[PDB]
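Asks: The structure's right below; bear with me while I get my questions together.
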Amino acid sequence: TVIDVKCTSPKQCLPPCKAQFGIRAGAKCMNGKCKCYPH
C-alpha cells in the first residue's frame with residue numbers, strides 16, 4: 001500500500017503501517033513518501 005505519510009526514513013511510517021495496514025506490517029520510504037507493506 002501507499003499512504004500519504006511523508007518521510008525522511010521508514011521510521012515515521014511504521015506506526016501508521018501497524019495501525020491499519022497489518023499485524024507485522026512494514027514501511028519504507030521512496031520519493032519522500034511511504035510504501036507500506038501490509039503483512
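Cβ atoms are placed via backbone N, Cα and C, with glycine included.
Listed in Swiss-Prot as a mutagenesis experiment, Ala19 to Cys is described as follows: No loss of activity. Annotation of the published mutagenesis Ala19 to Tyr in Swiss-Prot: No loss of activity; when associated with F-37; the original residue is retained in the structure shown. Among the mutagenesis results in Swiss-Prot, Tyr37 to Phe has the note: No loss of activity; when associated with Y-19. The residue drawn here is the original one.
Are these features on the surface or tucked inside, and what touches them?
Replies: Under 8 Å, Cβ to Cβ, and six or more positions away along its own chain, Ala19 (mutagenesis position) finds no residue.
DSSP assigns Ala19 (mutagenesis position) to a helix.
In the three-state DSSP classification, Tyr37 (mutagenesis position) falls within a strand. Sequence-distant contacts (6 or more apart, same chain, Cβ under 8 Å) of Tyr37 (mutagenesis position) comprise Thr1, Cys17, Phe21, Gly22, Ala25, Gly26, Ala27, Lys28.
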